[PDB]
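Worksheet: one structure, shown below.
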Amino acid sequence: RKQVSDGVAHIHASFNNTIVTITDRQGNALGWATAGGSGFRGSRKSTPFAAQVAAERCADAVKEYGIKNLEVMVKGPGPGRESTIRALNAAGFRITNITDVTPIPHXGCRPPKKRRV
Amino acid sequence: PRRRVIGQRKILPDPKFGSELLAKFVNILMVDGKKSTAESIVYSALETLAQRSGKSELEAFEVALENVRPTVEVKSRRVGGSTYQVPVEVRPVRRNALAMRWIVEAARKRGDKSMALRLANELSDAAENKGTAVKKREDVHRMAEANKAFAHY
Amino acid sequence: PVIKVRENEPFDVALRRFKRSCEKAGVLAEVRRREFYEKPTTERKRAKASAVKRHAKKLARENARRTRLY
Amino acid sequence: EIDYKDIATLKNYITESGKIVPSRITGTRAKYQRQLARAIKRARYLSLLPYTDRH
RNA sequence: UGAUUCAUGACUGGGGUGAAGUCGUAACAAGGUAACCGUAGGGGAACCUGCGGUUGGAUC
RNA sequence: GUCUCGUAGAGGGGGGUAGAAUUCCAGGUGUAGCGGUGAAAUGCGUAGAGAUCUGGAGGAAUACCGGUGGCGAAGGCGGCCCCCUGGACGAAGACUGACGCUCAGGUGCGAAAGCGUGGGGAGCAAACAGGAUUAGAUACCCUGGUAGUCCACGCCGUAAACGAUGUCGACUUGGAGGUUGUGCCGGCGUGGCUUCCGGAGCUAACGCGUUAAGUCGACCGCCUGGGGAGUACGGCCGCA
Ligand SMILES: [K+]
Ligand SMILES: [K+]
Ligand SMILES: [K+]
Ligand SMILES: [K+]
Ligand SMILES: [K+]
Ligand SMILES: [K+]
Ligand SMILES: [K+]
Ligand SMILES: [K+]
Ligand SMILES: [K+]
Ligand SMILES: [K+]
Ligand SMILES: [K+]
Ligand SMILES: [K+]
Ligand SMILES: [K+]
Ligand SMILES: [K+]
Ligand SMILES: [K+]
Ligand SMILES: [K+]
Ligand SMILES: [Mg+2]
Ligand SMILES: [Mg+2]
Ligand SMILES: [Mg+2]
Ligand SMILES: [Mg+2]
Ligand SMILES: [Mg+2]
Ligand SMILES: [Mg+2]
Ligand SMILES: [Mg+2]
Ligand SMILES: [Mg+2]
Ligand SMILES: [Mg+2]
Ligand SMILES: [Mg+2]
Ligand SMILES: [Mg+2]
Ligand SMILES: [Mg+2]
Ligand SMILES: [Mg+2]
Ligand SMILES: [Mg+2]
Ligand SMILES: [Mg+2]
Ligand SMILES: [Mg+2]
Ligand SMILES: [Mg+2]
Ligand SMILES: [Mg+2]
Ligand SMILES: [Mg+2]
C-alpha cells in the first residue's frame, strides 16, 4: 500500500514457461504472473504470446503500488525473453535499464545426460 | 495447383439488380444447374426481406452479409513435430464466399415451408445476429481466438 | 549485457540494442550448449568436423572462382 | 612483455562483460595471446579486473 | 602309495548341423534410440542401461 | 653422448587459493501455481511452493582465452600461485672417441569400468521404483534414485589402448599453412615439431605420397579358408 514508483521486473524465461516477478529495488516482490497461470497449457504455454499475457497480468497486480520506472532483468533462453519486455513498455512503465542475468557456470556441475529421441 | 496458372472467371450480374455480388449468391444456391429455379427463390426471399425492413433488397442483403462475414479463421499447419490450427486472415473475397455459403447452408436446415421463406427468415435473423450462419461465424472466431498464440507459424 | 536506456532514446531502439548485446555475448548459444552433458569424445569429434568443413569448403571456393558455369 | 599491473592495456583485450577477446579478432600473435590470458587471470584474482560484468 | 593314459557313467554345460513350429525385430538406410570396443549391472530372447573410447556415422 | 647460454610448453609429483554455477539450510518480501512432455502423468505447492533478496554450509569441475594450438613413450595432461622434478629445441664453440641400432625371455608404465580398506558425497547416475508410450515395452521419454563418479593407499592389466600403419637409419619433384627457435638487411635465410593438397613411384582398388603405403638396409612381433574359438582342458597370474 506504500508507493514505490521505482521497481525491478524479473523475467524467468525457460523453455517451458515464463515467470514475471516485479520487485522493488531491494528484491522484495510486489506481484507476479506466469504464462502457465494465464490460461495456457502445453504447447500454448511456451509461446511468446502467452509470455506477453503474463507480462500484462503482472503489470495489473502491481498497479496499486504506483510504479512508474522499471529495470528489467531477463534470465533464461525461453521464447518469452522479448515479448514480456515489449508488453511491459506498452503497459505504461518507463523501461530504464535492460540486463541479461542468465547464469553461466565457469567450467561447474555435470549437466544431465543427452536425450535420445 | 502446383503451377499456379489459375486466373479469374467473369460472372454475369443478376438480371433484376445488376449486382455480381448477388449473382454469385444465386450460384451458391443453385443445384443441378437449374439457375432460373434459384433466381426465383432468391428474388422472392429478397422481397419478403425488403418489406420486412425499410431498406432496399440490396441494403438489406449487405447488412445480412456484414454480420456473417468472418474476419479470421484457422487452418492446419503440419510442421516439425505436430499440427497446430493457425489463425489466418481471411482475404476479402473469401469473406463473401463463406458468408453466402453459411447462409444457404443454414437456410436449407430450417423447417419452414418453402425455401424462399426459409431463406427469408435466415436473411432476417442475420440482420439481428440470430440463428445459425451467424452462430457459425461465432464458432469460427472463437477457435481463431483460442489459437492466437500460434499466430506466427 | 547491461543496456542502460539513455534519455530521449525510444524504447524500440533500446530493445534492438539489448538484443544486439546479447547475440554478441553468445549467452543463448552458451546456455543451449550446457543443457546436456557432451562426452569428451563427442566434443572432440565435432570440433574436428567443423574444422574439416571450414577447410574443405574454402578449398572448393578457390576452385569456383577459376571456372565458368556458362 | 605483458604486465598484470598494466591495467590500461589489458582493458583493450577484454569485452564489455569482461571476457578475454579471441586472438583472431584482435589480430594478436599466439605467443602473446597466451601471455595476455595469464596476465588477465592474475589481474582478476587481485580484483584489478572483473570476472563477469555483473559486478 | 603316486603319476599318466585309454574306456565308461545317472546327470549336466555349451557347440555344430538339419528342419522349420512358437516369441519377438537386435543389425544392414540416420534400420526408425547412429553403430561398434572394453567394462559393469539388469532382462524370456535377440538385447537394454551406465562410464570412457573409436568413426569403420547419415544429416548439417 | 657430455658441457656452456637461452627458449616454448594443459609434461609429472606435492601444497595453497580464487571466482561463476548447482544443491542444501536459515530468514525477508510475496501468492497460486510450479515442474515436465510430442501430449501427459507421476512429482513438488496454501503445512506458503515456484519466483525474488540476504546470510551460511559443502562437494565437484575450472566459462572466456581455446586454436586440423601445445606438451608427453603410450595411457594421457587445461583457472591462478608457490615448492620439488623429467624431456625437447636452438645458437656458437669446447670435450669423449663407435661408447651404436634392435630385442625372445624379463621388468616397468598403462583410459574407463571393476575390486579391497579408510574417508568424502554438491551435480550426475548403472541397479531399482513410480509415471507414460505400446499389441507388449523388463526399453527409448518423464519424475525420483543407490553403487559409482571424488580423495588416500593397494589390486586389476583390459579398450575401435587406432594412423586399425613396430623401432632405427639413408635416399627420392612440388604448393599452401600452423607453431616454436635463430642469422642477416618489413626484406632475405636457416633449424625443430605439425595440418592440408598433390608429382613420380607404389597399390586389388580406395588411396599413400620426403611425417610413404616410394627406393633400400638392421632387428623384432605377427598371419596361413569360414565356423567351432581366443572357447575347452592344463599351467601361470588375480581377493574376485
Ligand atoms: K573320467
Ligand atoms: K540398437
Ligand atoms: K549405423
Ligand atoms: K556397453
Ligand atoms: K519372462
Ligand atoms: K618444467
Ligand atoms: K617382450
Ligand atoms: K536424475
Ligand atoms: K507397437
Ligand atoms: K548417490
Ligand atoms: K581390470
Ligand atoms: K583415432
Ligand atoms: K618453421
Ligand atoms: K624464421
Ligand atoms: K619388436
Ligand atoms: K572381492
Ligand atoms: Mg530433462
Ligand atoms: Mg531394429
Ligand atoms: Mg538402432
Ligand atoms: Mg574380451
Ligand atoms: Mg534397465
Ligand atoms: Mg535412458
Ligand atoms: Mg576408475
Ligand atoms: Mg560389486
Ligand atoms: Mg572403491
Ligand atoms: Mg569408498
Ligand atoms: Mg533417468
Ligand atoms: Mg587386445
Ligand atoms: Mg586413445
Ligand atoms: Mg586418434
Ligand atoms: Mg592393433
Ligand atoms: Mg596426398
Ligand atoms: Mg599395402
Ligand atoms: Mg579364456
Ligand atoms: Mg596379476
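Chain B uses Swiss-Prot numbers throughout; the residues present, in order, are 2-154.
Per deposition record, electron microscopy, 1.5 Å.
Every residue, even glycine, has its Cβ placed from backbone N, Cα and C.
The 10 Å shell around the Cβ of B:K36 (mutagenesis position) contains 14 further Cβ atoms across the protein chains shown. For the recorded site, B:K36 (mutagenesis position), the DSSP three-state label reads helix. According to Swiss-Prot, the mutagenesis experiment B:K36 to A or E carries this note: Defective in ribosome assembly.
Listed in Swiss-Prot as a mutagenesis experiment, B:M116 to G is described as follows: Significantly decreases affinity for its own mRNA. The Cβ of B:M116 (mutagenesis position) has 20 other Cβ atoms within 10 Å, all protein chains considered.
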